[PDB]
Amino acid sequence: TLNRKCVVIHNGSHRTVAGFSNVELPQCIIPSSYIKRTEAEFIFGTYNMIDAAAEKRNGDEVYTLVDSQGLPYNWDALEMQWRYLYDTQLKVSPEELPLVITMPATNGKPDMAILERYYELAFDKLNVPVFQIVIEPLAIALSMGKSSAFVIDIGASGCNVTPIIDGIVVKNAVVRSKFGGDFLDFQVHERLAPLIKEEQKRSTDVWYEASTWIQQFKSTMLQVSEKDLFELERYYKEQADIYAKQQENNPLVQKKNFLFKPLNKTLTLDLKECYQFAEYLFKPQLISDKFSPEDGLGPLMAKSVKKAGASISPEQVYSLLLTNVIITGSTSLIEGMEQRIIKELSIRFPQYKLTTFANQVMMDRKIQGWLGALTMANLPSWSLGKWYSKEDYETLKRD
Amino acid sequence: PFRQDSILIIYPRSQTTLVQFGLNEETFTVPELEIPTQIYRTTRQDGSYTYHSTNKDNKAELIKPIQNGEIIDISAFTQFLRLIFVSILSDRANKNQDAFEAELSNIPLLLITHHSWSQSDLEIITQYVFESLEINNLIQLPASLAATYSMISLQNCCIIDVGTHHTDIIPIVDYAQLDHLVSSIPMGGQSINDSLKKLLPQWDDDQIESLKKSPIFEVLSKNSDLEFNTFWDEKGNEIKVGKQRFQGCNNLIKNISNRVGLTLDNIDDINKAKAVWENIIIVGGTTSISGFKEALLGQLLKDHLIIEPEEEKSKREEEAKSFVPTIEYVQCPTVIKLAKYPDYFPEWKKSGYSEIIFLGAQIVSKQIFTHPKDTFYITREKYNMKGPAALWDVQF
Amino acid sequence: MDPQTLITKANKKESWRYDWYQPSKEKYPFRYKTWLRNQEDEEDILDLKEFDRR
Amino acid sequence: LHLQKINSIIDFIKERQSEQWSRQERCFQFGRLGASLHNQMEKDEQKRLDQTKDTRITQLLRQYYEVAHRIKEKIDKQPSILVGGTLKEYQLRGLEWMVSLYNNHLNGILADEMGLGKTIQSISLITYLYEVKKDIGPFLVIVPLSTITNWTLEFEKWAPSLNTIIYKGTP
């Protein structure tokens, strides 16, 4: 292998992952947001922010670095974050080592403008020697031994569906849902509000709650039902009637208990109410009358495959993609999720056999994007990736 | 390979450095060498630096290389290792004179590291050990792992290492230190001192430090029966004290606990998490204060245990007056425990386990160095091939 | 005895430096620090016992 | 060129994944061995008339009346767990002696004549110790046949707060 050690940085819209290419896990996972506390001042890091957030001090406000595109939109802040990472976590001059960072799949447009802002940050400001940009869905797929794959990423910003054929990304078939993890935070909060008393500028408390009890609730209460929930209900009812009538147990009546710490208070949901939260990802027409069933994850996956079949047979691409389905993302770890994504895919494409792949290790999908970039950085040849040097920048600067 | 006479363990910390050369073979002994962690740095006109054990003719400056556990001066730190290492060679070379053919012929080194050390620092240290000290075999063992290996080898646990000015919190899952969860709070033993100064204004520092180190200072959660009790100055002066001797540990205990909670809550595999919460390991000088560990446990329970809120439970029991099943929660921890100490290291039992990290290293080094497999340390072979980078092919 | 010679007589051979390196395919336009192997051409003592516990 | 780029990346990716798994295994394997090392260290450690008059006091200290019963106590009140009857002076003295022996980490054998309430003495000692220490168990009792049901009835009557597991009947 090569005589080098890279810094690997992944700026997700929710989490930021950083570490060196020579070890199996990242040195740090910190929030892709910061507190601006006021003479201004910028707080980064999971415990630093949760401490400051709990202080409940006026003028403290949480801002974000990554928009819903998965792309950085506040570049002055991003530099401060990178400085923070290099200074306090990796503890190395940014000038020494090659850098590997990620971008999300796009349709192609915002690409050049981004690349430029990265030149300015990597070169003008940090003095990085050289960097590679890997495309998240692509790296994750490669890290998994796959050159062609339908990559279904369910993160905080929403679902990102990306067909990848023979190492190439099909941009026009790239699809980004708007409903994911962060959406789930909103719904858990709005729904539980009356039991916990509670029912931008108030960013600090929203954030702190999202990062504390709401995060635990998601990891322990929510489940995704295997089949359209409204149907599951009608069925379980229809069956329940017969057990009852017959003599003279509906699974949705099981209760689940969550200790809510801030008030030392038990919150009990029935299994249906637990299934209900993720149902919105699949049938978002159930919150507002302003969402079409087509904004739901099932129709969306289908849309993106069909748009893959338009290249540039279809019942071949369909077959390729569907035998290499990759399910990934923090939110994809919610119990029942893989199976519903599968059921939802299988019924839009009955003629085909689906085979899906997913990291089964809890940690590794939360940071599978970073894991992907890592396996790119450990590729044995410099010729395997585009490596931008200070040169490239100079030459772009000409007219 | 290898002679047990020859195994050298060094455990450097901000104030002092525990050292041992040779393992006893019968049972493990608590390290007897404790060298203050500092070196003198004379500056020689023309720019360069020289390093001595004493202020040479009052010409040298006093460098303290490790602060808050972090290496702040990597050059003085390596000079300090050499100073220790050389001293050991001289000592043994006098006493026995055939030493260079026996005890000093192949010296493997185990260096206990701290979570905060750079990769850059770890590589430089590796280079120093192979190039300057001309040693041939090196393990760099993280402090956290030494801890878990001493504690009857725990796959999942949490280390709470209470220093003087800071406390490290370090979760271990599947025998791996979880770097992204690791952290320290800027708070430790001195906090007790500080709490006490506020409670006893007319005392001074040495008086307060003496109380903390006395038989009558404990954390509560027979001495506790007496309103007042007595203890003796560093200088033999008798001092009486009231309820203050059961105070001063609280602010620290609460701070550590809040941190432990946020940390373990970010372990993603709940099945791992449950295990960690059931193997809390507390280490460091402070922890030898009578009552301290149990008090810290008590607080983790009070703050974090998942269990039915008492009022809720009291209603349900009234209702059933007209047997109550246990409410099951989906969260962890429903059980919190301190990891069980091994009781079969007699010398260690005698002296307490505040420094048990070192026993971790005595065990690992014997394992590793008295068995052929070279999987967990850097050898000359490896150094010759990859250099300091060799280090990353034997991480645990 | 001379500390340096004590170091020399115990435990019985390359050396590495941490420096700029410029990979090739000829040479890529960029640099980066790494641990390179060198070519052919590239104080005191303390008394333990004070520090022994007693 | 393109086909080989993909072929070689796939190769590196697969090799890297197998290297993870290897490191993870060698790690878990080293840990699981130290447990065994610990067990052996523990086993090894574990292995490692006037003369009688003085040896008795010495061995008692390591483990005459003032020495054997250094910890003394007097209990004239029946434990709050025992109900349905009253206690006798002989039973109280026996319970006090057994409690003093337990506090001194000493054992003993009872040689009561007959019908002196040995089951009641055992129940009283166990209930007192459990109420004082909040250490209800685990405890093991050996009862010969033809007396299991009498002990069961006595436990149900005098001490409902202490449950018992009794094996009998068909396999």
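Following Swiss-Prot, chain A shows residues 2-39, 44-204, 214-262, 281-344, 380-466, kept in their order.
Determination method: electron microscopy, 15.0 Å.
Here the Cβ of each residue, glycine as well, is placed from N, Cα and C on the backbone.
What Swiss-Prot says about this protein:
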- A:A19 to P: Impaired heterodimerization with ARP9. Temperature-sensitive phenotype. Moderate suppressor of Ty phenotype (MUTAGEN)
- A:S33 to F: Impaired heterodimerization with ARP9. Temperature-sensitive phenotype. Moderate suppressor of Ty phenotype (MUTAGEN)
- A:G396 to V: Temperature-sensitive phenotype. Moderate suppressor of Ty phenotype (MUTAGEN)
- A:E411 to K: Impaired heterodimerization with ARP9. Temperature-sensitive phenotype. Moderate suppressor of Ty phenotype (MUTAGEN)
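Here the features listed in Swiss-Prot are placed on the structure.
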residue: A:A19; record: mutagenesis position; DSSP class: strand
residue: A:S33; record: mutagenesis position; DSSP class: coil
residue: A:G396; record: mutagenesis position; DSSP class: coil
residue: A:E411; record: mutagenesis position; DSSP class: helix
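In sequence order, A:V8, A:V9, A:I10, A:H11, A:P27, A:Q28, A:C29, A:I30, A:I31, A:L90, A:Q94, A:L95, A:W437 are the residues near A:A19 (mutagenesis position), counting only same-chain partners six or more apart with C-beta under 8 A. Cα to Cα, A:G396 (mutagenesis position) and A:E411 (mutagenesis position) are separated by 18 Å. The Cβ neighbour count for A:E411 (mutagenesis position), using a 10 Å radius over every protein chain in view, is 20. Cβ neighbours of A:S33 (mutagenesis position) (same chain, under 8 Å, six or more residues apart in sequence): A:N12, A:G13, A:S14, A:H15, A:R16, A:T17, A:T69, A:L70, A:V71, A:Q86. Of all Cβ atoms in the shown protein chains, 26 besides its own fall within 10 Å of the Cβ of A:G396 (mutagenesis position).
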